[PDB]
Amino acid sequence: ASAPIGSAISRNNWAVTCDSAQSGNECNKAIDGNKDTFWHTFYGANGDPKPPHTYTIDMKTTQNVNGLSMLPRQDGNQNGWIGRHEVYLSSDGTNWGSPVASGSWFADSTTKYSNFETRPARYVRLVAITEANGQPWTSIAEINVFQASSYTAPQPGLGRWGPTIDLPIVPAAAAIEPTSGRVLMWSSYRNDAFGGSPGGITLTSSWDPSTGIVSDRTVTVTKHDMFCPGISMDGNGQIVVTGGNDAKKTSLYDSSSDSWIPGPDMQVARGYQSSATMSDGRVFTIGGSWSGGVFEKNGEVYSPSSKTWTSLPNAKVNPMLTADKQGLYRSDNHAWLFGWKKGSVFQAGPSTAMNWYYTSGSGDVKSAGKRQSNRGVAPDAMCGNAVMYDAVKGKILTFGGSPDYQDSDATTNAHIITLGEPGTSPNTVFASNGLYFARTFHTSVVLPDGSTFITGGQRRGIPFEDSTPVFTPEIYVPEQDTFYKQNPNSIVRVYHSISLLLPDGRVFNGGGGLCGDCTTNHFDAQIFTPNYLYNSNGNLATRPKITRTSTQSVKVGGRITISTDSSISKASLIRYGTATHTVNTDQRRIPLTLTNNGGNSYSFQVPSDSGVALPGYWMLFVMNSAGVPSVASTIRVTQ
Ligand SMILES: [Ca+2]
């Protein structure tokens, strides 16, 4: 199931308007309170005009609208299920602006929702752009519009949430497809559940930021239900998805061809493990006792060149185990892994003990000391997040999480870990005064300016329950060692939520739930627009533009020359992300040192160390004096 975020507006005074309506199926049948009567557009007798079909509501009075719901016809007939759609709001009925929600609803008879940030409106319009099975018609049994108990204008300077992207699935895992700019998402064998899977299948969905189209694809070629996997972008530009519901499987997603290829089985059955791309483009993984048994699950390594997983039994998982009450089932999950120099992987937590993992020979592990500060030893932080916001300087910001996976109070603990050479114990200090809000199951991304955006989570980890939710996201600004609250959102994003940085410099935050009949499934995402995209008026800032790039593919240590339409003060490369279960081992940021060639021509060198400049796809952002980022130019970094 799912749920509206607001409460149903009284429909007694509503006037409704439909592009067409069969007699017996009038526009007002969608607002009569009867699940057995439905509006239906013209068919047969009147011909079959194709979509778009439009449902427009005059609520007569201004309401603080934060959603709609759409109950499909309930007669066992599929005709007119709304697929692609947009929701518009209006104060006058004439000027509709941009959609507050858009995307695609799953093809079934269940109630669908559009949950979105509160916006005072008197008119609400639902456009059915397509029918879920490609037929001419639109039918709605019941349409409802929801209100918050109040409206507060967003605070100026603190970013903006919206629009909502409606989805056919709960995007519990997601990646950017860097060659297309699209957002790839997946659930499990079902759009809303992982429990009861027979294995062998994954439902996926994509969102295209340019076209606004949400599509879907069922993946069976890899014989893999990819719920709760490791995810890494390898040096061959392929997303390596490991284990999970099918605990030994590897699936490979190729962005170029937009296709999935079977990968080799891992040596060890795993779920809830983290995997990390290494300096040589290979992928390391360790832990994961969520599936395939509970026992010591030591490291192993994937080569995209030989297409093999090789066990690294001496890369011991024991040192990175938390003291989780549930034991090994949880204690080896969601390692905060980062590919580093010379085939090493740093494990920053969640366990108090941090560790270096080595991938030469049959593997090794070396204690890197305890995550700590003058405030004390950091406790275990399961589902805390870790973000490498300056790879050049080895800077990792870690935050939140709880000592146990579940039934455990989250904390505001946050640290800055500074990586030096593998085998040395990094410096660790407390980050500012910690998070504003204790949270676990939150998600986070590094932004073009090096700040880290932190969103969602709850104070008390209760998977599948939307309790103690944190609605106010925070941004850590490293230069100021300060966290800033941003404008809050209205949709709970807890267990099974994701966040990714978009090429346009916005954040895509979605998912949560995946519990079948539970009401806490969120079949959506929302866009957060950072303040850096807004000028002092609160309008969208003029963005500097990259008018030419010397190349789209560079070796580590290589130079790229660009031209811009205006002078730029700062530049960054941000490695494209992947996300599930709080884990994102793919994103990282490199601050670029720019050579001003004059004439708005600039050059920079990609770091020569591939442990820093992890091979794969990266976003180049350039920022003007005003600190407004360009949209990203995609750069492939190779060895
Ligand atoms: Ca009805």
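Chain A is numbered as in Swiss-Prot, which gives 42-680 for the residues shown.
Header entry for method reads X-ray crystallography, 1.9 Å.
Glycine is no exception: its Cβ is also placed from the backbone N, Cα and C atoms.
The active site, proton acceptor annotation in Swiss-Prot covers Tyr536. All protein chains shown were included, and the count of other CB atoms within 10 Å of the CB of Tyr536 (mutagenesis position) stands at 28.
If you look up Swiss-Prot, you'll see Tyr313, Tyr536, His537, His622 marked as Cu cation binding site. Long-range C-beta contacts of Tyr313 (Cu cation binding site), restricted to its own chain and to partners at least six residues apart, with a cutoff below 8 Å, comprise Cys269, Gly285, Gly328, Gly329, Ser330, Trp331, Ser332, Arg371, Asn374, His375, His622. In the three-state DSSP assignment, the secondary structure recorded for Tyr313 (Cu cation binding site) is coil.
Per Swiss-Prot, domain 'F5/8 type C' is recorded for 42-189, and the stated evidence type is sequence analysis.
Swiss-Prot gives this note for the published mutagenesis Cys269 to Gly: Reduces catalytic activity more than 10000-fold. Mapped onto three states, the DSSP output places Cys269 (mutagenesis position) in coil. In the shown protein chains, 27 other C-beta atoms lie within 10 A of the C-beta of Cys269 (mutagenesis position).
The note that Swiss-Prot attaches to the published mutagenesis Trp331 to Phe is: Reduces catalytic efficiency 50-fold and substrate affinity 36-fold. Counting Cβ atoms from all protein chains shown, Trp331 (mutagenesis position) has 23 others lying within 10 Å of its own Cβ. In the three-state DSSP scheme, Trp331 (mutagenesis position) is classed as coil.
Experimental mutagenesis at this site is recorded by Swiss-Prot as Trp331 to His, annotated: Reduces catalytic efficiency 1000-fold.
In Swiss-Prot, the entry for mutagenesis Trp331 to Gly states: Reduces substrate affinity 20-fold and catalytic activity more than 6000-fold. The structure shown retains the original residue.
Experimental mutagenesis at this site is recorded by Swiss-Prot as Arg371 to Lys, annotated: Reduces catalytic efficiency 45-fold and substrate affinity 8.7-fold for D-galactose, but improves catalytic efficiency 8-fold towards D-fructose. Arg371 (mutagenesis position) falls within a helical segment according to DSSP.
Here Swiss-Prot describes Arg371 to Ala as a published mutagenesis experiment; the accompanying note says: Reduces catalytic efficiency 250-fold and substrate affinity 22-fold for D-galactose, but improves catalytic efficiency 1.8-fold towards D-fructose.
For the published mutagenesis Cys424 to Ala, Swiss-Prot gives the following note: Reduces catalytic efficiency 1.5- to 2-fold towards D-galactose and 1-methyl-alpha-D-galactopyranoside. DSSP gives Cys424 (mutagenesis position) a coil state; it is part of no helix or strand.
Here Swiss-Prot notes a mutagenesis experiment, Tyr477 to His, with the remark: No effect. Improves catalytic efficiency 5.3-fold towards D-galactose; when associated with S-424. In three-state terms derived from DSSP, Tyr477 (mutagenesis position) belongs to neither a helical nor a strand segment and is classed as coil.
Listed in sequence order, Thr453, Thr513, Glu515, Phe524, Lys526 are the same-chain residues at least 6 apart in sequence whose CB falls under 8 Å from the CB of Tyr477 (mutagenesis position). Among the sequence features in Swiss-Prot, the mutagenesis site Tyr477 to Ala is noted as follows: No effect. Improves catalytic efficiency 2- to 3-fold towards D-galactose and 1-methyl-alpha-D-galactopyranoside; when associated with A-535. Improves catalytic activity 4.7-fold towards D-galactose, but only 1.8-fold towards 1-methyl-alpha-D-galactopyranoside; when associated with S-424.
Within the same chain, residues at least 6 positions away in sequence whose Cβ sits under 8 Å from that of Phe505 (mutagenesis position) are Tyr536, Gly554, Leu555, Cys556, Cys559, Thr561. In the three-state DSSP assignment, the secondary structure recorded for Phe505 (mutagenesis position) is coil. Mutagenesis annotation in Swiss-Prot: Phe505 to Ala, described as Reduces catalytic efficiency 166-fold and substrate affinity 9-fold; the structure shown retains the original residue.
Mutagenesis annotation in Swiss-Prot: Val535 to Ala, described as Improves catalytic efficiency 1.3- to 1.8-fold. Improves catalytic efficiency 2- to 3-fold towards D-galactose and 1-methyl-alpha-D-galactopyranoside; when associated with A-477. Improves catalytic efficiency 4.9-fold towards 1-methyl-alpha-D-galactopyranoside; when associated with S-424; the structure shown retains the original residue. Taking the Cβ of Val535 (mutagenesis position) as centre and 10 Å as the limit, one finds 29 other Cβ atoms among all the protein chains shown. In the three-state DSSP assignment, the secondary structure recorded for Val535 (mutagenesis position) is coil.
What Swiss-Prot notes for the published mutagenesis of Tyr536 to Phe is this: Reduces catalytic efficiency 1000-fold, but does not reduce substrate affinity.
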Looking only at C-alpha atoms, tell me how far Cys424 (mutagenesis position) is from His537 (Cu cation binding site), rounded to the nearest Å.
11
Sorted by position, what residues of the same chain at least six away from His537 (Cu cation binding site) have a C-beta under 8 A from it?
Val211, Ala213, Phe482, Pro504, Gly552, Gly553, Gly554, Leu555, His622
List the residues in the vicinity of the Cu cation site, defined as same-chain residues other than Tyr313, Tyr536, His537, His622 with C-beta within 8 angstroms of the site's C-beta centre.
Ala213, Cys269, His375, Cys424, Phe482, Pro504, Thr621, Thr623
Within the domain 'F5/8 type C' (42-189), residues counted as helix, strand or coil by DSSP:
8 helix, 65 strand, 75 coil
Among all chains shown, work out which of the recorded positions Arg371, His622 has the most CB atoms within 10 A of its CB.
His622
